[PDB]
Amino acid sequence: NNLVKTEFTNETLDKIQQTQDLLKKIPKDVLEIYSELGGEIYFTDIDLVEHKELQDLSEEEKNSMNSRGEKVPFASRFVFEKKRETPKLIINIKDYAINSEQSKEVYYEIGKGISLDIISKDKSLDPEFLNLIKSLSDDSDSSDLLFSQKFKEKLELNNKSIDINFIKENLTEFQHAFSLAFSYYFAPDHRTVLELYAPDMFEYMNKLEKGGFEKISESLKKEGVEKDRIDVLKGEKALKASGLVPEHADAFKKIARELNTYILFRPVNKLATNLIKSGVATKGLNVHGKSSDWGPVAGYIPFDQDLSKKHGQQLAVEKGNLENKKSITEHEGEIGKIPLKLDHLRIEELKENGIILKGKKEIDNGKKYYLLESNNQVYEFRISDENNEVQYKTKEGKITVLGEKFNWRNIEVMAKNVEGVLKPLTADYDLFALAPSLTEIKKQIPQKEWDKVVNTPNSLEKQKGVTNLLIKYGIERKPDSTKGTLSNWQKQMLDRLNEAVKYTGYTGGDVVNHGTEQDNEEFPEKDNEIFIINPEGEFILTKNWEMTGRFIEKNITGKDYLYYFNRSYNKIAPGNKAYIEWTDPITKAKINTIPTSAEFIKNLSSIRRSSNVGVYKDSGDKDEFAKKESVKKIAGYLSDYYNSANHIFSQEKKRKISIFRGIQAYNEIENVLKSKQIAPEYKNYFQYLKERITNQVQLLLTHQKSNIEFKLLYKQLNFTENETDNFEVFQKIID
Amino acid sequence: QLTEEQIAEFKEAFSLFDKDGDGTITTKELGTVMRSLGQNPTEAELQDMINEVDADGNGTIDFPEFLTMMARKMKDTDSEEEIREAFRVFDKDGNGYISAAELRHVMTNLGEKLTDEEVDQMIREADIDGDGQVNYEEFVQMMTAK
Ligand SMILES: Nc1ncnc2c1ncn2[C@@H]1O[C@@H]2COP(=O)(O)O[C@H]2[C@H]1O
Ligand SMILES: [Ca+2]
Ligand SMILES: [Ca+2]
Ligand SMILES: [Ca+2]
Ligand SMILES: [Mg+2]
């Protein structure tokens, strides 16, 4: 952010060496205080009047309190400040000299000072006692009742105790001061005047030069970032929508540090937030039931699907139960169903949250039953008293979407196997991704392998070797018998999380059961809010899919942390057939990149399966052949662009040699586009393959000599019967 | 288990270089069919594949002969991806290109002290079109190019 602008490089050093002789006197930092306020100083040649390209009608002269004293004759002026948003100081210089009666440059000083007062310390932080009491040195501290040079028409009021009683009313008059105190301190001539006459303001300024200007220059700098940043509610406000069990979140807070890796989680249902702390197990991969958001079962995975979110979809349930059944049908012993038993706290909870209403009692067979009411219109519920079991039944005037009707039964929830005990199941913590410090991965490669790699000669191969290491130990993802598809360190991380939330007091085992959602290629889900946990211990919950993608670019991606985004982002995911967008830089640069032989063949191979007609047909027409022969020609040219022996050449040639290879392609393309009846499907693609080449070829130009345009450069070539000297022609086209 | 779509290509390409329009490609042709598709079998590694099934003029290979031979080294390989992720990693700033600045940068965090002289060096040998930087294409080339 360059501060000073010099309009007319018209005079010689006389003008230049005068604007310098000017700024070299103002304290560097007082400038950094300016640039921070987004200011910019304008020095011009002979623009006095409203002639500067920024001296027209915005926030001009409202109320007349102008120079040191008061004059308001704008016209004659040479120094001005656009007061309202981003300060703009404008200065013009004429002939040789400011140094005779420096009483002129002083205004480029105070005229300036009006930049930092009202924003300086006088009031940004507020008038703080510092200047609030220092202004009070009107006449009470030191035996120097000399303030004649800053307090006249607005403070000749020697009869008033100027504390907080009356200094607010006129913030402005106490600026005309700090300003004249500044102009007086830095004025090239009168320096002691503020030492002889004002005894403190002097010290005041001096302290400021001593390090005060840097004070605020660093308090505006810090609020430079904290100001404009990514709105994520940090602190515990996140942990609120986080759903994670506080003691756990806090528990995790410690792992992110030691290991140094962001932990990113997806929204964990709140109606589970406690079922966990409580001690309930977590849904792993083996279960695909739906949870519930109502009734007593809510927070649990009913075995009875019709007692979950999909209450009515006579198929989400008819193909929903069909799910739990198999969940056991297969993994029996580990996955089963057990009767519901809402404990004490839980009840009181689903209460003020409004899911159930505990009321009137009843009696059957001799046992007590408190009645549990839920404004549903098909199931009536009741908990027990001995063992707090729970029960439901179809009402005497309703049926089940599948066509069932029954009397009181025990509500069954799903339950995995925990240390030989079928504990019930509630939501698990699903990790959105794990970002480990790019260095933490090095602390993953066995000291000899990473060694045997760097102790290599080939500068090029010493990279490939590294990258593969980074890949083998960091990016690679193998599948898994139990924990989904995840990295290796990802598993190790996945352990430390579980063992961490265990020395805390959890009794349901693990609370993170599988790899990171950025591998859920099959049925990927787009969560808006995402709780994160930087390698320090701060809980940050984003709010957008963008913000989220934005917070990763800023703090993870571009901050030395290894992150990798879902393979199925930008494509349609097979399972749920979904398209989730995510800024891929490679794609960014595709627009200006000449395609590859194979990238090309591929695209043809595609449109074939689309319009059931390929670029060239298997026929007798000799034009079809022509076309064929032709694409086999571009297939080359492209493949020729990307030649590995382009290395024994000089950066220079590489561009030339390739711009041609490029162009050659743009030709045989230009040839077919003007062919026989190649369908439009292909007419289009080619239409597109051109813009690429073109751009790629344009780019290779603006790297070296850029007055030349593709369109033209092309014209000047001759691709008819002899290519020989054409290349020779090309060379001379760039000189 | 090549996906159907994985056939479209292995043919749309196989055929393009089948000059004599039949359904069998000569050795040199197979060599070309592949390179075009993004590989390159060595001068001698190129035979072992065409050699194993001599039910032709003792030198050619048809459509199936081909498709069925794109397993020997294609029913395992899934590296393609990793490398595209390794790229996004060094391409620190997200311009789609890998500048000598970032190479050296990510090179050191990963623990390698590289000389300013031998980075402006890799970036060079990796660059094919001469624009001072390595895009995904040249990267992939450099990486897999054995
Ligand atoms: N290795 C994995 N990492 C992340 N998500 C996975 C993994 N394997 C499977 N998933 C899916 O992530 C899905 C998100 O919620 P579900 O528990 O309903 O079902 C989960 C699985 O289908
Ligand atoms: Ca043939
Ligand atoms: Ca880059
Ligand atoms: Ca390049
Ligand atoms: Mg899960």
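The residues of chain A that appear here are 64-798 by Swiss-Prot count, in order.
Determined by X-ray crystallography, 3.4 Å, according to the entry header.
Placed from the backbone N, Cα and C atoms, the Cβ positions cover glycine too.
Under mutagenesis, Swiss-Prot gives A:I173 to A with this note: Loss of cytotoxicity due to inability to bind PA. DSSP assigns A:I173 (mutagenesis position) to a helix. In the shown protein chains, 24 other C-beta atoms lie within 10 A of the C-beta of A:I173 (mutagenesis position).
The number of other CB atoms found within 10 A of the CB of A:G174 (mutagenesis position), across every protein chain shown, is 23. A:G174 to A appears in Swiss-Prot as a mutagenesis experiment; the accompanying note says: No effect.
Its Cβ taken as reference, A:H351 (active site, proton acceptor) is surrounded by 13 other Cβ atoms within 10 Å in the chains shown. In the three-state DSSP classification, A:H351 (active site, proton acceptor) falls within coil. Feature annotation from Swiss-Prot assigns active site, proton acceptor to A:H351; the stated evidence is experimental evidence.
DSSP classifies A:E436 (mutagenesis position) as strand under the three-state reduction. Quoting Swiss-Prot on the mutagenesis of A:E436 to Q: Decreases activity.
Quoted from Swiss-Prot, the note on mutagenesis experiment A:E443 to Q is: Decreases activity. Contacts of A:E443 (mutagenesis position) defined by a Cβ separation under 8 A and a same-chain sequence distance of 6+ are given as A:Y455, A:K456, A:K458, in order along the sequence. Reduced to three states, the DSSP call for A:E443 (mutagenesis position) is strand.
With a 10 A radius on its CB, A:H577 (Mg(2+) binding site) counts 22 other CB atoms from all the protein chains. Under the three-state DSSP scheme, A:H577 (Mg(2+) binding site) falls in the coil class. Annotation comment: Swiss-Prot describes A:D491, A:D493, A:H577 as Mg(2+) binding site, evidence class experimental evidence.
Under the DSSP three-state reduction, A:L523 (mutagenesis position) is assigned to coil, being neither helix nor strand. According to Swiss-Prot, the mutagenesis experiment A:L523 to A carries this note: Little effect on activation by calmodulin.
What Swiss-Prot records for A:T548, A:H577, A:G578, A:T579 is 3',5'-cyclic AMP binding site. Proximity of A:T579 (3',5'-cyclic AMP binding site) to non-local residues of its own chain (separation of 6 or more, Cβ distance below 8 Å) is seen for A:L494, A:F495, A:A496, A:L497, A:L549, A:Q553, given in sequence order.
Secondary structure at A:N639 (mutagenesis position), as computed by DSSP, is coil. Looking at Swiss-Prot, the entry for mutagenesis of A:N639 to A says: Decreases catalysis rate.
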Additional residues around Mg(2+), ordered along the sequence, whose Cβ is within 8 Å of the centroid of A:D491, A:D493, A:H577:
A:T345, A:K346, A:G347, A:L348, A:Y492, A:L494, A:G547, A:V575, A:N576
Please tell me which one of the recorded positions listed here (A:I173, A:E436, A:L523, A:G578) sits closest to A:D491 (Mg(2+) binding site), measuring Cα to Cα?
A:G578
Using all protein chains in view, find how many other C-beta atoms are within 10 Å of the C-beta of A:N639 (mutagenesis position).
13
Within 10 angstroms of the C-beta of A:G578 (3',5'-cyclic AMP binding site), the count of other C-beta atoms across all shown chains comes to 24
Those same-chain residues, other than A:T548, A:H577, A:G578, A:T579, found with Cβ within 8 Å of the centroid of the 3',5'-cyclic AMP-site Cβ atoms are A:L494, A:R540, A:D543, A:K546, A:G547, A:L549, A:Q553, A:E580, A:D582, A:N583
So which of A:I173, A:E436, A:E443, A:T548, A:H577, listed as recorded positions, have a Cβ under 6 Å from an atom of ligand 1?
A:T548, A:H577
Rounded distance in angstrom between the Cα atoms of A:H577 (Mg(2+) binding site) and A:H351 (active site, proton acceptor):
14
